[PDB]
Amino acid sequence: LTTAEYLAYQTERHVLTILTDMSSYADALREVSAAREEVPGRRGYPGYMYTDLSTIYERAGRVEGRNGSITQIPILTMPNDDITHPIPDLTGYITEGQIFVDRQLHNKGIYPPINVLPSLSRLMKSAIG
Amino acid sequence: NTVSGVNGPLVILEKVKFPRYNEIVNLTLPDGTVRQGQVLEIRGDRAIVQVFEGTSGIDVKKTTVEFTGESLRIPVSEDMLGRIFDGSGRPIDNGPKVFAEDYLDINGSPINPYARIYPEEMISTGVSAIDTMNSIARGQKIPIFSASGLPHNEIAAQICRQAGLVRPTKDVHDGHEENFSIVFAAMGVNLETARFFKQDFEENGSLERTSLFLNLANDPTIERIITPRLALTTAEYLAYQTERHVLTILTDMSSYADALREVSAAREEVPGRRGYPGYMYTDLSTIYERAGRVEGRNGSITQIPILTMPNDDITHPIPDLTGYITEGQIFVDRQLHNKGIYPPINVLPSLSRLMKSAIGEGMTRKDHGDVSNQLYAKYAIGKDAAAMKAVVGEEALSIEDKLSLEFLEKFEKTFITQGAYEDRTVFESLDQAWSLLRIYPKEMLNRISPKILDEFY
Amino acid sequence: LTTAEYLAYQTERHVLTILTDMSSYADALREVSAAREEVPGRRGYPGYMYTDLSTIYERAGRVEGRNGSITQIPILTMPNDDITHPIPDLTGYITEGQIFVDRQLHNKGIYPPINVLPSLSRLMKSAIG
Amino acid sequence: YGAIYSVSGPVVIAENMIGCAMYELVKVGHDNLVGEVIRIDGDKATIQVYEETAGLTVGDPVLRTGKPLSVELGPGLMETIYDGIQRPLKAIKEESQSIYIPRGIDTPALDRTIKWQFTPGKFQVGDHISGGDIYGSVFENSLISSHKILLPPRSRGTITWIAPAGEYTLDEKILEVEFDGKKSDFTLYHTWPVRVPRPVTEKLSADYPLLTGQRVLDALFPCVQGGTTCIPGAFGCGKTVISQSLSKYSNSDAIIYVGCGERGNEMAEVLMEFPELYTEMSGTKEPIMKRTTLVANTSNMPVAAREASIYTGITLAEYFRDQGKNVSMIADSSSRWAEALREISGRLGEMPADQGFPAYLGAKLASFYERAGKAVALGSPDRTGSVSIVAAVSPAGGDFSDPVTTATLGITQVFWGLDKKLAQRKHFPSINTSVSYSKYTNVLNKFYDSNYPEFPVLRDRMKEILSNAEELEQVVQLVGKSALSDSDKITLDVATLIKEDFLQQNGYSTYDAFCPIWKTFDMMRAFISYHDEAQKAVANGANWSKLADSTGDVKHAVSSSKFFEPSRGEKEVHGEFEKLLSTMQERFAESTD
Amino acid sequence: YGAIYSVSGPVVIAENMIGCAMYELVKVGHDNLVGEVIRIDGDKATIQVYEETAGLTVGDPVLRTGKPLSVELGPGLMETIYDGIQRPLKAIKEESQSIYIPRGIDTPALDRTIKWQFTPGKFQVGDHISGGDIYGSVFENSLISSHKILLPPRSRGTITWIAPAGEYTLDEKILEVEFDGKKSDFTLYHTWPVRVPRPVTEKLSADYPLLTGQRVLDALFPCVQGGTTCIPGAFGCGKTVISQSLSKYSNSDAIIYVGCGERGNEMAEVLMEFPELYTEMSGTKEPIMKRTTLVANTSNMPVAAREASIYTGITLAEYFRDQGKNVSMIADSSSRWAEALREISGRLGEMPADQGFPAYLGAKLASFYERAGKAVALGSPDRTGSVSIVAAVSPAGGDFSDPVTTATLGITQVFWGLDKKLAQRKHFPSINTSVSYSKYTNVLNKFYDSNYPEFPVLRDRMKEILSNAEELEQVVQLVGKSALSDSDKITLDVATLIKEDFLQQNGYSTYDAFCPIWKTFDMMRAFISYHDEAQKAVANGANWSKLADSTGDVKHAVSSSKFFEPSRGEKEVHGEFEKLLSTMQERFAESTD
Amino acid sequence: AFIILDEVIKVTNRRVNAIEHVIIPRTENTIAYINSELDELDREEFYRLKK
């Protein structure tokens, strides 16, 4: 993310940043704490899980000069198909829409199996020209 | 000595071991402010205090103490009627200076000469919805259980303005014999809500016969817990000296419980279930003991606390503890409000333990209780049959069932609907009940004896 | 258990120990560790509750001499009724299958009321011939 | 002595202690507050002071009594209202000029102003004696001796001197017992610690009915003397109503009513109510009350009292149980006792178990129900006694899966459920066969069969009518009653009548509240005869609507039956129920054809 | 001052504190990261440091600013973008050449090179002065003097020095007050603690009549100033669109926009669009921006600044309330404010409570709303000002059962629903009478009833028509239209009109962009007038089909009123309506006959 | 065909009403009851550890 902010600012390039897996990053954060006096929140995941997500999220947006940009697509894996699982919920509030990919279509044998049924881009109109 | 630290609303004082339990101390701040506090904990050359004033801004060696040497007591007087207070007993609208004729410590147990003879007289607000199904005796406690999206404030207001008009009528029947006073304690409520209550006492002409204690949520959490207790100490004094039935309205219980919770997760005690206190029960119990007839046996303290569920359930730790301590509950429902029924008090699970005791025969009929049993049954079955009607249609709906559907509608739109200036009486309520109940056959009406039934259909 | 092991080993006997009530045994374990340095895990149960169960369970199996054995029947009443409660959940794992009694049969007026639907023993086929 | 080190909340720490048990009684300060030593940490013993506190100086003396918390077992406890820390409330009204106890006070546990009548025993000079022997008796009742005075357990010897018949005081000595020199002199009252169950020679299997007086309880699942009962709340339970019933109707010699930190109004209802109602065998000296001794506590009254309440009450029960008296011990409510443990666990700072309720709740609770039961009396004489423990509990979780309820359910023998919908309609106490059991029913039903009743057959038929009704009721709500047949249509209807008529026992009469074993039998018999005749009649060609219409008047008459007094016919077996049998039979002929 | 002892995680602990108070803002180390003292144990203070402490060491100085976390309210507040602790974003964009503020860089809370022309008020040397009195004013708008310089609260005395008219720097002084010697010098800017609410003469019930210029708030359930309003969000249901509308269309003095901890893409839109947009009450000089003071925190900004945000905005509004101006407070969203609290507790090891959400929650949410309200302004002239609070809430656990949404609905007396569906259909806002209430309504309409509008009668009748219709739609589904009468069909039509005219808006014309009280009034007067006659005529022998063909021209005219000027009859009372009454009467003669 | 159509629609109409009113809210209320206990077991643990 830091490397990208330098290419984007100084030499003006449009950068797409692909970050997989946010679920493994989140686990690490839950995992550290074992002599700290810091307590986690719901399902064992931090109360400050917000804060950590935000951290990745702060490097993402238009750079100053704005012909370059840093564009971010984080990839989140539901381990148990629960949308009320703390990881997606906090992220979902911060993010400008979400892409939902479902198991059902992969099963018919469609690939990629993106059901565009609850998927949304909230600045859909804003992008095109 | 001086202040070692502050962790949240707990203040760590270093001072000697000579003070007593709940001894007042005073903190001299370098800001030109004095703040009072009372010892929650005393330890080996240190004390842990909760301050009534402020919650933060406490220093180390800039901040010094002098101990008052006097434990926390309320100057309780009886000429406190018509005077306006806040949540500590300072005037905010320039009501008369507190003075003193007796001092009682707050511990939920002043002199405690509460009941060993039960209440048996009847108090009516003229509200059928309340009175018939829940027969309020002269020292019973029945709370109002409501939820968000309701006008719980409005109903509390109905009681307060209509009380003190119905009571002289009841005086002749021998339901009463003595004057009524209201002691209103508001906790943690909005300016707008607080004014509403004050407006109601002015409007009626019972501003001189009421005590009003106003605590707002933006006043310390520690100030908020002292507010119901302060009201209650005063209340016991009026009951004792001038022998009046004191009704206490303690609103809102959830606000009070939020205060206790902050002083239990910031305590070195681990709290109970759902992060709500482990002695949360106890804290609530302190109010509740202070109920019944007071010595000279003609004053009493009667209690209606007001609870709004902040999570819409009786699953929650607040309704479940509240309901165990009190003797019934008066339930308000959301559906009835939405429809246009005011007061929207539902009668489906509203219940009075000491119903039998409360009804008599020298100021109420004995048929109050018999007819109550029918209404509770009939309404209860009728509500359930209606939901069932929706599902089944008319293929599992009987002739008899159609009659229950009619009783339900009529009960809702008449028994429960009455404006906020409409005054009833017990005899009228019974008469109107008798009529509704009349369409049912003799066979159907089986939880009431043939002697009663035959005389009044 | 120790006495059963002596019966089974020295004199080549078939020993049946019937051990009731595991639930009472579980509570006792739980009341302790309230002043030990050892700390309690999930649902306030010790984490070495498994270890405690396993010490009891250890004397059970064919003895050497293979003319004796100890067969062990532990008796568990679910105090909460569900099977995902800590007391049953851990036991079912150490053992090879389970036998379910049920409230529902009891209500109709059945004795001994035994539901067989979640009941399976996974080493049943091989033993028998 | 001690020096008070810290006062932090109701938990108080004092240095410079010595001795100290773990249940040792201490008085803190010059105020003399009730406390008990919970822990010791170093030289300093940590005491929870359970009395109210707003004015306790740190650095005052703490006095040991030298002994665990105990109750006095002897004459004049009957017809007396106490708290669990044993202070005569009645005395507290006179002295204090206050009904409840003021803090900073303490006073003796038995009035020492009265004289009692000693009558000789069955142990004269040179007879050997061993604890629970009946040394004499003191009359307290006007038909029975409620207090037979025993030598305390773990005392034995040969009696040099028995003082003669006459009146004495209870402070006054009247016995000398010889064991190892002069052992001591004895008085009428002796102490016993409440945390030590009183010994017994042997326990006996229960076999003798607890007559609960209530139809819904006898009929659905009966209880036995020597029984254990759990009742779950939700504030539609009607605990005071059924507790008041238990005191009057239960045929036990003595009843110990225990207020476990209650409303303070309800305990006041049952005290006032007993002298107004009459005994079940004649006698007046405040009737029901004359056999009733009360432990009464209120919610924000001393927590030591609340905690001690079940222990002190059950020890009271055990004393009378060794005397060979049958006792009904009503604990109301133990979930507030359990709550106290939640509080204790919190104040100390120790970690809890499930949902903040401590793990020691299950084991402590289990000891308690185990001290009750039917037994053969302690001592040489040999008598039979009983303790029947009936305990109400409640959630605070808004489910029935919560620790308090669960830990009692584990241990309890008889379970009487609570169904919120029925109670919303009002049917105090409310039960279905699927939520309740008595493991004791089988052995009880054979006993009832000897008595007269057709009881066994009626127990199986009762369960069966409710159980079928439940399954069909789901099918009716969702699908329709269209799938159902007319016999199963009947099943709902007969079952409905049983709901309204049995369960409802709030009444406005003592005939609608007391249903004798015989009155309960006739009613159940009459109702089953209807159901059997009814399934046949529709079967050989009749309708549910047509059948309903023909019985009509005769159906109303069985509904209203319950209101009618039981004192008529042969005893409670009325001619009113006997004629009704014939009218059902006749109706059957009409209905079919 | 202090020295750092330890730094553990984000938390810095520092020794040699003999005078740190527990609300104090401190700059820690030499990096001057922002920090505030949460707890003090002994000489060690606990500070949560909100800005990255990578580079920070132990043994480094801790320098106090000498005051708590505060906001400076000075002039030059309009046409600036701030953070929630208040530091100009705009000045950092120029200077650092980075949009956002990075670690270790800090600036004064307002620009300080700026100079303003100060004019005197009504004071002079040696006169007594009190809090809230106007000591001078500064213009910032060419509409109003936004910054009235008031004497600071907690300050009174006699004024030794009054500077005259002329231009002064912010640093430069203009006032000295003598109040126990020299009290201090004062400057244009005054300091105020965020969590402490300003004192006022008295607060009164919210009843002050002003529009938000959005008709549907007013018409369906009267819009209130001094109100409290909750709105459900979900961050793509069009809540953000109505917030920019709500800010523009209003006629209030200022709008304060608080982005509590938002996407940052939504914050970008408010910066740029509002200066493009034009006033609905006239004014140049960057129109919307000139009336707006903007607090913008994105979700990634320090947890302290987001946490302070809601307090800081409401402080600016309360101050202005004291000035006698009406300010609108628009916050999006309190769910993000709540979340931040969870973060802080978790970082400290402070126990949260229900649903993993702090115990601190209830009391805090409540503290905030009580600051908002109608008041009579602090100081001796006495003026009326108001602060209207609109807060968005959203799921905090992916459910609406989140502690936050449910806690706020309790505190508020106004609830206004918001829908995805109505936003896709191009109705903005999205309020329906099934997902809303306003209990403030009785007082508002009453107020309106006075001025000229027949408002109270009209409004009750409006609620009822939309309610009754819903029920009539359910019949159309099941049975169809072959069981509905002319009168029921008429209810449907009127309801469609009410919905069309009020609820649906999208800025179609500069007549949707702003609507006065009068145009709202004329619209509903027309719908009820038609309703009573139409139903009356079908009762007298007419048909819905008949009513429809004849009504034609007058009926399309009332539907289209929203595109046309209201200025047709007079200047803000609409002529298209006034003529309609006569035509509708004439219409009805023809219809009956 | 009409008479049959008349009977079947009556059954299909009852089923929609039944699933809507009874079934769905039972699934909501049961889910919720269990959720509330469940979150508290996880939270209290962390407090126990911290103490």
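What you see of chain D is 25-283, 738-1071, where the numbers are those given in Swiss-Prot.
So how was this one determined? The header says electron microscopy, 6.9 Å.
For all residues, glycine too, the Cβ spot is worked out from N, Cα and C.
Features reported for this protein in Swiss-Prot:
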- D:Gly257, D:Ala258, D:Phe259, D:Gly260, D:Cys261, D:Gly262, D:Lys263, D:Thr264: ATP binding site (BINDING)
- D:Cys738 to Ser: Reduces splicing reaction speed. Inhibits splicing; when associated with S-284; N-362 and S-737 in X10SSS VDE (MUTAGEN)
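Known features from Swiss-Prot, placed on the structure.
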residue: D:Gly257; record: ATP binding site; DSSP class: coil
residue: D:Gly262; record: ATP binding site; DSSP class: coil
residue: D:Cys738; record: mutagenesis position; DSSP class: coil
Output the one of D:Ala258, D:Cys261, D:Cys738 that, of all these recorded positions, has the highest number of other Cβ atoms within 10 Å of its Cβ.
D:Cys738
How big is the gap, in Å, between the Cα of D:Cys738 (mutagenesis position) and that of D:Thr264 (ATP binding site), rounded to a whole number?
13
Enter the number of other CB atoms within 10 angstroms of the CB of D:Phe259 (ATP binding site).
23
Near chain B by Cβ (under 8 Å): which of the recorded positions D:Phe259, D:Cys261, D:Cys738?
D:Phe259
For D:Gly260 (ATP binding site), which residues in the same chain are close in space, meaning a Cβ under 8 Å from its Cβ, but six or more apart along the sequence?
D:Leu896, D:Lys898, D:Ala901, D:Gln902, D:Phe906, D:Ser908
Neighbour count first, Cβ atoms within 10 Å, every protein chain included; then name which of D:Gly257, D:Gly262 tops the list of binding-site residues.
D:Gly262
Can you filter D:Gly257, D:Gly262, D:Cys738 (the recorded positions) down to those whose Cβ is less than 8 Å from some Cβ in chain C?
none
Report the same-chain neighbours of D:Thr264 (ATP binding site): residues 6+ apart in sequence with Cβ closer than 8 Å to its Cβ, ordered by sequence.
D:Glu744, D:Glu747, D:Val748, D:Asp810
Test of understanding: give the count of other CB atoms lying within 10 angstroms of the CB of D:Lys263 (ATP binding site).
21
